[PDB]
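S.K.: The structure's right below; bear with me while I get my questions together.
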Amino acid sequence: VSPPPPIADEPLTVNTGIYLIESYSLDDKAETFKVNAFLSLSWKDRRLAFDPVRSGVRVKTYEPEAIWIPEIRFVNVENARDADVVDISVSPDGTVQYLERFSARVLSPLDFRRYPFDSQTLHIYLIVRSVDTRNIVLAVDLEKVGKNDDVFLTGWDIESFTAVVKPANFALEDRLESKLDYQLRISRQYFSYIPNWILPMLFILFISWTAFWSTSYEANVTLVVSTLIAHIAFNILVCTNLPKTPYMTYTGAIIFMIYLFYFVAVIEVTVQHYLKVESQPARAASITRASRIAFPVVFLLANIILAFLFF
Amino acid sequence: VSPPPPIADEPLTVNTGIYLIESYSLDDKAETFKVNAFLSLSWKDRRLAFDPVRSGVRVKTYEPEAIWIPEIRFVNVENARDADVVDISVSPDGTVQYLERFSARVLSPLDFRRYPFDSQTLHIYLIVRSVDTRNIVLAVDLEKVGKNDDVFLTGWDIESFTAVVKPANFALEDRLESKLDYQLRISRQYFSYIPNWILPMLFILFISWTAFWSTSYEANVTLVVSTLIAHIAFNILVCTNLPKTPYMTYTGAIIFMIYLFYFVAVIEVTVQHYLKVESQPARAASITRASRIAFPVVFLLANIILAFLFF
Amino acid sequence: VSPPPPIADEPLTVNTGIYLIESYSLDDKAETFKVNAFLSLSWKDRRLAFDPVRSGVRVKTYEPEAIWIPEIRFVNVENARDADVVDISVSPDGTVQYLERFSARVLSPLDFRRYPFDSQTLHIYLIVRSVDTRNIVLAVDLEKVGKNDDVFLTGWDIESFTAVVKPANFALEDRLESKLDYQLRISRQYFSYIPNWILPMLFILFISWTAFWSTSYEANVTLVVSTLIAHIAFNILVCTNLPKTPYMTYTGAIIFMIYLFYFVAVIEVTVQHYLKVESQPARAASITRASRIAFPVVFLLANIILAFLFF
Amino acid sequence: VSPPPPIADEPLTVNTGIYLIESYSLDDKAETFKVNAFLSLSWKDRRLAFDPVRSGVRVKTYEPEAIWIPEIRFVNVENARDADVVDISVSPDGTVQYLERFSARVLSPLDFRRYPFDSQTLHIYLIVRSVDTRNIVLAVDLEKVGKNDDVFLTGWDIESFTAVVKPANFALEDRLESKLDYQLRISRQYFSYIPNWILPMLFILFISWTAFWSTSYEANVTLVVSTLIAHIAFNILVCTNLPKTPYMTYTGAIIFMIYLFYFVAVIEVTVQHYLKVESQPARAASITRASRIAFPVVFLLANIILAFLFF
Amino acid sequence: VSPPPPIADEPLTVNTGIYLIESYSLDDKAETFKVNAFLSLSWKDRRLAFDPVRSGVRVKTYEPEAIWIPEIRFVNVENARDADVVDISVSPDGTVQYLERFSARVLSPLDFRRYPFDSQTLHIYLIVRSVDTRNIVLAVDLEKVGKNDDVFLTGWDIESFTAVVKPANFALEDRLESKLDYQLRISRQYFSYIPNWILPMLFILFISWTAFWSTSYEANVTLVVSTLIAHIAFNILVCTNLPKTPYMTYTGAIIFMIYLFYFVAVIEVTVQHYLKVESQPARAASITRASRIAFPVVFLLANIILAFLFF
Ligand SMILES: [Cl-]
Ligand SMILES: [Cl-]
Ligand SMILES: [Cl-]
Ligand SMILES: [Cl-]
Ligand SMILES: [Cl-]
Ligand code: NA
Ligand code: NA
Ligand code: NA
Ligand code: NA
Ligand code: NA
Ligand code: NA
Ligand code: NA
């Protein structure tokens, strides 16, 4: 079966549409997500047109084998070709209404610099390669683009599922390719992070600042170093599985700054002790007293700067 | 093969029934479970009807290819079509009785706020898309809905497997959809959590409260901080298998409260030491003495409040 | 293809046999195991009868497609239908002799209360659903039930592979099911646990008892608390691979009892210190001296009781 | 269908080309990567040649079944044959132009001695085995070799995707084999490692060097040993998953040298204490004072030597 | 298609040969490895014999369907039947030369007592079941057994890939089974373990021995216990990937011994302190002085004994 011939040197327009049934498994590290949806395709093949009176039927149903179907493919899928045809209907004029159910593991990059207060725009790209007898272009039938009300993506808030209606028509290996961009907009549910990660992490850091109200070097070393181990362990406890970025993330800056704070705390503790030993308790006292305000103020300030830089 | 034509403008009623053979693999983080089951389908197609006296047979058996079968689909499955036809029987009147064995990874959301004392209602949804020639509705044959007595789901207690007999009726892309809700009611076996997690975690926290019977700052710092590290490692030991919720869980609250208790214990230990150093041992003694009753009483009280709020 | 007709109202006996080629992947958590085996089936289909004088051949060989084969299914598998037909031989009488190679992830529950000194009985259940024209019953050909001498299951000792010869013939969804039970008896190789887990865990607990020979509160706090951390880390090191049971396990009890011992050790250390501080070193000495015999004796006794309760 | 016969004892030249659509999942431990790409093949089959005036068509399209296609295989793939034919076009002279979409998990070794500042050359090898009737050789059509501009490999910078134009002809099991080498050149995005791993690891080591400004053995033991634990935990936190190499890696040497520094630090702390106890504080002071310059200088120097040796 | 008939009561000899293309994924815990190879089969079928002159061809090519092919199977594969036929060629006398590309996940047990200085013999077993008309036996064509020069297995050294030429012919379920043993000899690349595991682990133990140069019980308790935690974490850091053996391994013994050393060190530290407290510093000094030589000597000696017992 060859493609439908043109009426007069025109390309075949294939009207597309993705309707989301289920969304699941957003893998941050892999930068992938899985989807269960309908794919609707509509085009005109005049060769299939008929008189409804003669046939005694208002619409004819076909098997995929029986008629010519455009080779529509997904660009960014990790999944194998997972598709089941639901219906093929030919209206009296020769308009074919194709419908299939599919599931795919889609590969779309994520921006982690605002993590865990980040939002994403996931993409599902559709392509079709132009054939020797006719060029093919994609179109969006907005009536056949949407998502079911049940559609959820664990740990995320689903904002929208739209399509950039104008395709990207370009040349590849001497043939025309027509590409559409379906966008799934989502925003991370950040609630969990504040009682489960930010607050316990801030408590461990604050414990280290009690060393500014002690003159016991043995107690201070234990304080600052034990909270440092506790901090590490706490992030081991998180089992952070955020991929490696060629850029700095909001979380990454904060964590780094916290290591620096743990370091400076050690220096203060060391200086205070050295001065007490060097029979200069006057300076040792001044530094310790200053650090009681310096450490919380600098931390709060640095965080304001960081928050500002990231958002 | 087209659907059976109506006697007089009536929809095709497809009688369904899911009989659970095996249930397994409840993934909390994925919010999925796997199932091994029978799917029974029955509808009337008068074109298949026969006079048994002529046939010399009371029931005729068919191959799926040979006759029209309604395209029943599962809404919420992650799984690829995994179905094997067991039997297709046509009664003399035209009633087709279809039976298949299937297995599926079902995606059903879970409520974690009462975790690990939570109960779930898992769903298996069946759909049928109405066709161009005839509209289709799903029905439940209660005699063909059940579970085998062996059916177990590790770490859970299986309460029931029932079906909401009335289907959903709605339009999708200009066609009528008939959905059925099969509900598998389960309740978490919480026993394990009390000796393996709750009690050892309460012991580590109690050890920290011995600092209210000591005046040794070095010993107290060691106590409170080491038990805090211990706590973290103990939860790292858990290797928590719980998804990130946009809400607070019972477990989540408890853990948070325990971090707060570790923090306040440090403050007391710090204050008691500072006052002893400031030559005010009368206040330092009063605080330490109060804390001996305050810490356990507030903890017990706060837990009563939480338990009340969650259950 | 319909089943063979009865001579006079008798059911079709399908003689079965599983011969294990390979066993592997016993997943404790999942309660599953994988198997590579032969499945032998035999029944009579007189429609296939032939005269070898005419046929020239003493036994005919067929393709699964060519003849009626009973729909034998595995009840408790996770796996998809993974089967390769090796031979289908028919003798002049019509007796079919079917052989296939299969692999399957079998789901059979495990009893963990005697872990890691536990023994298991794994099951492989065959079923055949009776058809409209003839009832089908399963049978065991003992000559075709066994395991190869190489057959191993890592971390377990394979005792036996036998079959309950009497099938569980019952009624389901108005038809007759004939169920056979195959039993793979195994016992856990517990050697590894004693030098790798039991002994280093007993050493860490013993180190904590050295606090009964010290009067230094700072040293005692360090001892008892650091060994508690060590213990946690050591079970984190084990990365325990056991499921959550609705019952108490031998290992589970031991671990719990060890946590309780760590707690009571802290109480003693606390009491001894408070008394010394309260200028009552006479009682503090008595307690510490008693604890030197109390803790080992109570531990040994409690373990005898537990061992007795579990075995 | 047999291969096209030679005009006069010449081998069949199959013009190849791989066009990368998507690259993903570079697994360092497995030394594998996944690819989604076009495979273009072209050969002249003179039996397929046609007169365009008689046919009334300038190019004929075929089904893979209809014509002889060379058996091109990938050498180094872990993946199963995942290929979908897009187009088969025969020009009037009989020159077939084949195009397929494939995805494969490619096994190519990696050099870890410069990790995490390493660059790789990934290989995709195409083979063809000469047949009994005609010998086959591979060629590169440079116009059909490339990658889309979107092509990304998470955590890596994609430099180039080129092919060694000259194939490697050799004999195997008495037949001629034509191999082509496609090279995907990538360099690791090392940014992440400096704030997330190198710097916090250097801070933990610096904290241990404060023991050179203290005379308190109890405080020093705490410092040096706790930071040693922190270092371990920090690398557990990294969950380094870099395979086991028969050679020393840059990272591996650094880590090793850090363990040695932690050991020497303990010796210094031990020596300093022993001398103070032996009433030789003059030597103890000299050593501690020396160590303040010795440790940082030796470390900086050793790192320059290492960097030089590795780069 | 029946098997070729015998000339005079002789079995059919099928000449086999495995040629390794790729080897990868040696899973120690699963005791499996993956392979990509060629399988060459050759047998004589006189029904396929021809006069070269009549057909005008020296060799005829076939489709697997067209001719009788022996059902050769792999015994110890976890993998599903992953095979692609490359070529089938019939020589004028009727000798069929079959060639296929396969990939399999092979299950072969491993000996871990000399780990990580262990060597393995991995097996690939080929079986053939004798048919009703003719008995089939396996043979090795040594010219068709080998491995490509590129063949590597990460973390191992590939010594040889040979085949025990005499098959194991035996009776199974009343038919004759002919089995061939293909052997892949490998030896572990142990370099990595000495700087990454053995040496940092020995350093942590040596740090604990500094307690024999200190009289400070608080410092010694910290030393011995902290290094014991460090040791655990260091093996948790290693996250050892070795299954559970019913026998003791070299690594296993070493680790155990190290735990015993950590325990004895605590005893010494406890004894030394008790004696100092009991105002017997003469004995306390003697023990500490002895331990300075006892611990290294006993350790070195015990290791010599162990090494000797294992190798
Ligand atoms: Cl696609
Ligand atoms: Cl479905
Ligand atoms: Cl089955
Ligand atoms: Cl391939
Ligand atoms: Cl096989
Ligand atoms: Na399509
Ligand atoms: Na169906
Ligand atoms: Na301490
Ligand atoms: Na069957
Ligand atoms: Na510690
Ligand atoms: Na090909
Ligand atoms: Na075969």
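Following Swiss-Prot, chain C shows residues 47-357, kept in their order.
Placement of Cβ uses the backbone N, Cα and C atoms for every residue, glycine included.
So Swiss-Prot says this about it:
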MUTAGEN   C:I244 to Y  Marked gain of function, with a ten-fold shift of the proton dose-response curve towards lower concentrations
MUTAGEN   C:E264 to Q or D  Decreases binding affinity of TBA
MUTAGEN   C:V284 to M  Displays an increased sensitivity to propofol but not to desflurane
MUTAGEN   C:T297 to A  Marked gain of function, with a ten-fold shift of the proton dose-response curve towards lower concentrations. Also shows slower apparent rate constants for activation and deactivation. Displays an increased sensitivity to propofol but a decreased sensitivity to desflurane
S.K.: List, in sequence order, those mutagenesis positions among C:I244, C:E264, C:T297 whose Cα sits within 10 Å of the Cα of C:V284 (mutagenesis position).
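M.R.: The mutagenesis positions close to C:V284 (mutagenesis position) (Cα within 10 Å) - there are none.
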S.K.: Measuring Cα to Cα, how many Å separate C:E264 (mutagenesis position) from C:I244 (mutagenesis position)?
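M.R.: Cα of C:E264 (mutagenesis position) to Cα of C:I244 (mutagenesis position) measures 29 Å after rounding.
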S.K.: Checking C:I244, C:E264, C:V284, C:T297 - which of these mutagenesis positions have a CB within less than 8 A of a chain B CB?
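M.R.: The mutagenesis positions close to chain B are C:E264.
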S.K.: Return the residues near C:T297 (mutagenesis position) by Cβ distance under 8 Å, restricted to its own chain and a separation of at least 6 in sequence.
M.R.: C:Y161, C:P162, C:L288
S.K.: For a quick check of packing: other C-beta atoms within 10 Å of the C-beta of C:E264 (mutagenesis position), how many?
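M.R.: Around the Cβ of C:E264 (mutagenesis position), 21 other Cβ atoms lie within 10 Å.
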S.K.: How many other Cβ atoms sit within 10 Å of the Cβ of C:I244 (mutagenesis position)?
M.R.: 15
S.K.: Are any of the mutagenesis positions C:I244, C:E264, C:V284, C:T297 near chain E, where near means a Cβ under 8 Å from a Cβ there, and if so which?
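M.R.: Checking chain E against the mutagenesis positions, the residues within range (Cβ-Cβ under 8 Å) are C:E264.
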S.K.: Would you count the other C-beta atoms found within 10 angstroms of the C-beta of C:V284 (mutagenesis position) for me?
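M.R.: The Cβ of C:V284 (mutagenesis position) has 15 Cβ neighbours within 10 Å.
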